[PDB]
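To keep things clear, I will list the structure first and then write my remarks on it.
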Amino acid sequence: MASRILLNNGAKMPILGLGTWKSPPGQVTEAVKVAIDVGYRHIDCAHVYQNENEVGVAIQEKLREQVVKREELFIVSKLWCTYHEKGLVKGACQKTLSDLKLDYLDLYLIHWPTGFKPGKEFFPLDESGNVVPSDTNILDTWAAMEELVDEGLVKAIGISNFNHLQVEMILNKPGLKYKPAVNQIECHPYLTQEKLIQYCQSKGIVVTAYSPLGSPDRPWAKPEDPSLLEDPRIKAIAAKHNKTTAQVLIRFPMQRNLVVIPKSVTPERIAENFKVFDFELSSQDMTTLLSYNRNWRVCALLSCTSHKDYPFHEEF
Ligand SMILES: NC(=O)c1ccc[n+]([C@@H]2O[C@H](COP(=O)([O-])OP(=O)(O)OC[C@H]3O[C@@H](n4cnc5c(N)ncnc54)[C@H](OP(=O)(O)O)[C@@H]3O)[C@@H](O)[C@H]2O)c1
Ligand SMILES: Cc1nc2c(-c3ccc(Cl)cc3)nc3ccccc3c2c(=O)n1CC(=O)O
């Protein structure tokens, strides 16, 4: 297993990265320091995660310590939904750069295809609890992302939570300047994404799997919900390899030619999650894990099911 995958800009992206959603500001600095110590070279960030300054502190410290140089790191962030207007994109990117204390990003994603009303609130609601959309569209936001590459703020651009028709919309845009390098989507044994992965890989778009452990810490989660880490069937596959369930869940997407971004703030788990280059899941293991698919999403963006650009009505 080579540890990096080639993108359409000639850069190589580490297949294992550290996720940072729900990593509290008061713990994520240490998590990122430990991750860098440990061997992680890819960090998945976002403005909406409300912790980019603290991620940036950690990166700065490890650069100052001479542990890594900037060129060896692969830093990803994402344009939040309240900044889809073409006139807001550059400022949103530069705010992320300032918080991260960086002068470029390796990859910048449109976080979701849905634009939300601009303003201070990340999830702006009306008096009846509906997300308030903005009058923005995918193609105009993409053109504004392209400008960030031309100006040297970001090395590559991509998308996240786009269905195949929304990807197609960008690919088919007259006067396209950059193709999306990556589509970052939820993917794990309960949502295996066979059709969208086949689509993206066939189009030369690298897929990153988010919530690979099933996001047990997500804020809506209902107790009766399926639980990957607790799945006794996956526990048995792990036991046969002398690995943990989490390690099996991380290795799984790696063997599908995906990038994967497990999140932890716990030092032992950060280290555990990186120790996935010393074993292989068998053909049968892969087939068995794939067979657990239920089309079950932990990040369904239910507040936005009426949005014109809601991505999950389509089959894929
Ligand atoms: N583009 C998008 O829309 C989007 C959406 C969702 C996620 N993401 C990205 O993907 C990342 C990963 O997804 P996620 O945060 O939803 O969830 P996840 O990585 O599937 O699961 C994270 C949870 O698993 C725990 N954990 C981690 N390693 C473990 C291990 N070895 N053993 C047991 N428990 C373990 C963590 O606990 P502790 O942290 O307490 O150790 C945390 O509660 C995010 O952080 C974010 O960077 C992107
Ligand atoms: C899927 C997702 N949901 C939320 C949610 C969220 C999740 C589930 C419900 Cl039902 C409503 C909102 N809230 C946040 C609050 C503050 C900071 C970040 C979030 C986020 C958030 O960052 N994500 C992750 C993402 O979009 O990457």
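Looks like X-ray crystallography, 0.9 Å, at least that's what the header says.
Placed from the backbone N, Cα and C atoms, the Cβ positions cover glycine too.
When other Cβ atoms within 10 Å of the Cβ of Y49 (mutagenesis position) are tallied across all protein chains shown, the result is 22. Annotation comment: Swiss-Prot describes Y49 as active site, proton donor, evidence class experimental evidence.
The NADP(+) binding site annotation in Swiss-Prot covers 10-19, 211-273. DSSP classifies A271 (NADP(+) binding site) as helix under the three-state reduction.
For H111 (mutagenesis position), the same-chain residues that are 6 or more apart in sequence and have a Cβ closer than 8 Å to its Cβ are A46, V48, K78, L79, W80, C81, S160, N161. The annotation substrate binding site is assigned in Swiss-Prot to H111.
In Swiss-Prot, a mutagenesis experiment is listed as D44 to N, annotated with the note Reduced glyceraldehyde oxidoreductase activity. When Cβ atoms from all protein chains are considered, those within 10 Å of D44 (mutagenesis position) total 26, not counting its own.
Quoted from Swiss-Prot, the note on mutagenesis experiment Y49 to F is: Complete loss of glyceraldehyde oxidoreductase activity. According to its DSSP assignment, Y49 (mutagenesis position) is helical.
In the shown protein chains, 26 other C-beta atoms lie within 10 A of the C-beta of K78 (mutagenesis position). According to DSSP, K78 (mutagenesis position) is assigned to a strand segment. Swiss-Prot documents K78 to M as a published mutagenesis change and attaches the note Reduced glyceraldehyde oxidoreductase activity.
Experimental mutagenesis is annotated in Swiss-Prot for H111 to N, with the remark: Reduced glyceraldehyde oxidoreductase activity.
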Per DSSP, three-state class assigned to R251 (NADP(+) binding site): helix
Of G10, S211, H241, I261, binding-site residues neighbouring ligand 1, Cβ under 6 A: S211, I261
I261 (NADP(+) binding site) CB neighbourhood, other CB atoms within 10 A: 26
Separation of alpha carbons, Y49 (mutagenesis position) and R251 (NADP(+) binding site) (Å): 25
Assigned element (helix, strand, coil) containing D44 (mutagenesis position), judged by DSSP: strand
Site of maximum Cβ density within 10 Å, from binding-site residues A221, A271: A271
